[PDB]
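Inspection log for the structure reproduced underneath, given as structure tokens.
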Amino acid sequence: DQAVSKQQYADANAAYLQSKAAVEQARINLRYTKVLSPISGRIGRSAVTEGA
Amino acid sequence: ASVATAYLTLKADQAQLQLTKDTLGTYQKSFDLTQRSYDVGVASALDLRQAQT
């Protein structure tokens, strides 16, 4: 009903998309905390153990 | 005395009528500037209603 301007709707939508990018940054950083194997095959032995 | 006061209040009401017409002109210029700034989306439908009132 245009009770709020399109300018301060585009600003709020830009803030929403920018904050969603800044939270998917932390989501892929939590994806980097756990270690995902990049390719498949015979894994060898652990060079560092639990706690190192 | 009565015809002097009547002629002076006639001149004063015509002068402030001219001033009220000029303020109506400036308010109409404010209204169509706000209507120009309403179509593209800078101003919402609240400042337009204030200028309309």
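Just so it is clear, chain A uses Swiss-Prot numbers, and the residues here are 126-177, in order.
Cβ atoms are placed via backbone N, Cα and C, with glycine included.
In the three-state DSSP reading, A:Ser130 (mutagenesis position) counts as coil. Proximity of A:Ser130 (mutagenesis position) to non-local residues of its own chain (separation of 6 or more, Cβ distance below 8 Å) is seen for none. According to Swiss-Prot, the experimentally introduced change A:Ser130 to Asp is described as follows: Abolishes complex formation and thereby decreases drug resistance.
One mutagenesis experiment named in Swiss-Prot is A:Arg170 to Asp, and its note says Abolishes complex formation and thereby decreases drug resistance. Cβ neighbour count for A:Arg170 (mutagenesis position) (all protein chains, 10 Å cutoff from its Cβ): 4.
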